[PDB]
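The block underneath contains the structure these notes are about, expressed in structure tokens.
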Amino acid sequence: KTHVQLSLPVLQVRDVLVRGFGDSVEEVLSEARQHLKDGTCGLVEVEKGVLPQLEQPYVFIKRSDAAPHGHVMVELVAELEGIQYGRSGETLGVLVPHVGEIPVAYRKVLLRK
């Protein structure tokens, strides 16, 4: 399927144990997609002071359209030293590995895969 319904655990930035997906734009997008498929991907809502507490390159989920079954359609955009790889809509948050942190909420998305 070109899209997959996911419910992503929303994590507090200070709880996150693994603060990024790797060391290159290509690796972080690769690992993010693998963790999304394996159900091991969390979401941190971007506010003042969040991104400096996480590791670059960043992987964002961005709104790709204006929401089937309650699931917002999203795609992945990576960022490294202020340059983005991909073009999309409003940021829903930054993806991180999930390794058992307790979420505060869930974010239903339809991921362009």
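The residues of chain A that appear here are 11-76, 79-125 by Swiss-Prot count, in order.
Per the header: X-ray crystallography, 1.6 Å.
Cβ atoms here come from the backbone N, Cα and C positions, even for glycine.
As recorded in Swiss-Prot:
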- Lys47 to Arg: In strain: Omicron/XBB.1.5, Omicron/EG.5.1 (VARIANT)
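There are 13 other Cβ atoms within 10 Å of the Cβ belonging to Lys47 (variant position). Unmodelled segment: 2 residues between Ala76 and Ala79, spanning 6 Å (Cα to Cα, whole number).
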